[PDB]
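Asks: Attaching a single structure in C-alpha cells format; questions to follow.
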Amino acid sequence: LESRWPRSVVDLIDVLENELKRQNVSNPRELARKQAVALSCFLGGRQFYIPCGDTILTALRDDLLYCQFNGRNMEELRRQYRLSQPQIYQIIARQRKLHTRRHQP
DNA sequence: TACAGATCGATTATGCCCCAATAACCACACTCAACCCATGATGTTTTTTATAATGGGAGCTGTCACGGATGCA
C-alpha cells in the first residue's frame, strides 16, 4: 500500500517548508505546497531514482574543505572530517582544478 | 444472465561513473656512523755512575740391574 500510498506528497511540503523558514522566506507553507504540486506534475508516473549516500552532501562537504585547505593543513582537515588523506589528496586535486576554473574561467 | 480481456502498477534483470579506498613508483631529508689529525699524556729506551771490589762449584746424586757394544792399553 505504501508503494501506492499518496503519503509522500505531504512529506515533501514540510521538508521544503522547514528549509524555507530556515532561509527566512515569507509564506513558507503556501510556497512549499505549490512546489509539491510542481514535483507531482513532473515526477508523476516516472520511475525516478535519486542519488543516495549523501551524494550532494559530500560534494558540498568537498567544497568547504577546499576552502579550508591551505597547502599545509592536511592533517587537521583529516581529523575534522574523518576522511582519510588518500581520498583527501584526490578530492583536493579535483577541487584544485574546480576552483582553478572558478578563479580563472 | 456467465464467461473472456485490458491498463495501472509493482519486483527482477543488466550495465557503468564514481569512487572510497588500493598499491606501486618517485621526490627530499636528519641522524648517526666512519675516518682523520691533531695535543698531550703516558710509555719505553738509552746513557751514566770514579774508594775498592779479581775463580761457583749449590746442590749435587743416594745409589736396579740387565745385556750390547765399545774404546782402549
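Residue numbering in chain A adheres to Swiss-Prot, whereby the residues present occupy positions 27-131 in order.
Header says: electron microscopy, 3.2 Å.
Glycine residues also receive a Cβ, built from the backbone N, Cα and C atoms like all the rest.
Annotations for this protein, taken from Swiss-Prot, read as follows:
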type	residues	note
DOMAIN	A:69-90	domain 'bZIP'
MUTAGEN	A:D37 to N	Almost no effect on DNA-binding. No effect on transactivation and dimerization
MUTAGEN	A:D40 to N	Loss of DNA-binding activity and transactivation. No effect on dimerization
MUTAGEN	A:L83 to R	No effect on dimerization and DNA binding. Complete loss of dimerization and DNA-binding when associated with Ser-90
MUTAGEN	A:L90 to S	No effect on dimerization and DNA binding. Complete loss of dimerization and DNA-binding when associated with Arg-83
MUTAGEN	A:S110 to T	Loss of DNA-binding activity
MUTAGEN	A:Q113 to P	Loss of DNA-binding activity
MUTAGEN	A:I114 to N	Loss of DNA-binding activity
Asks: According to DSSP, folded down to helix, strand and coil, what is A:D40 (mutagenesis position)?
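Replies: DSSP assigns A:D40 (mutagenesis position) to helix.
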Asks: Within 10 Å of the Cβ of A:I114 (mutagenesis position), how many other Cβ atoms can be counted across all chains shown?
Replies: 19
Asks: Rounded to a whole number, how many Å is the Cα of A:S110 (mutagenesis position) away from the Cα of A:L83 (mutagenesis position)?
Replies: 17
Asks: Count, for each of the mutagenesis positions A:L83, A:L90, the other C-beta atoms lying within 10 angstroms of its own C-beta, and report the residue with the smallest count.
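Replies: Least crowded of the mutagenesis positions A:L83, A:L90, by Cβ count within 10 Å, is A:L83.
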Asks: Please tell me which one of the mutagenesis positions listed here (A:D40, A:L90, A:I114) sits closest to A:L83 (mutagenesis position), measuring Cα to Cα?
Replies: A:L90
Asks: Among the mutagenesis positions listed here (A:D37, A:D40, A:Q113, A:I114), which has the Cα closest to the Cα of A:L90 (mutagenesis position)?
Replies: A:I114
Asks: Could you say whether, by DSSP, A:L90 (mutagenesis position) belongs to a helix, a strand or a coil region?
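Replies: Looking at the DSSP assignment, A:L90 (mutagenesis position) belongs to a helix.
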Asks: What is the separation, in Å, between the Cα atoms of A:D40 (mutagenesis position) and A:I114 (mutagenesis position)?
Replies: 35
Asks: For A:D37 (mutagenesis position) and A:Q113 (mutagenesis position), determine the Cα separation and express it in whole Å.
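Replies: Cα of A:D37 (mutagenesis position) to Cα of A:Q113 (mutagenesis position) measures 35 Å after rounding.
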Asks: For A:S110 (mutagenesis position), what is the secondary structure by DSSP, using just helix, strand and coil?
Replies: coil
Asks: Based on Cβ atoms within 10 Å, give me the single least packed residue among the mutagenesis positions A:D37, A:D40.
Replies: A:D37
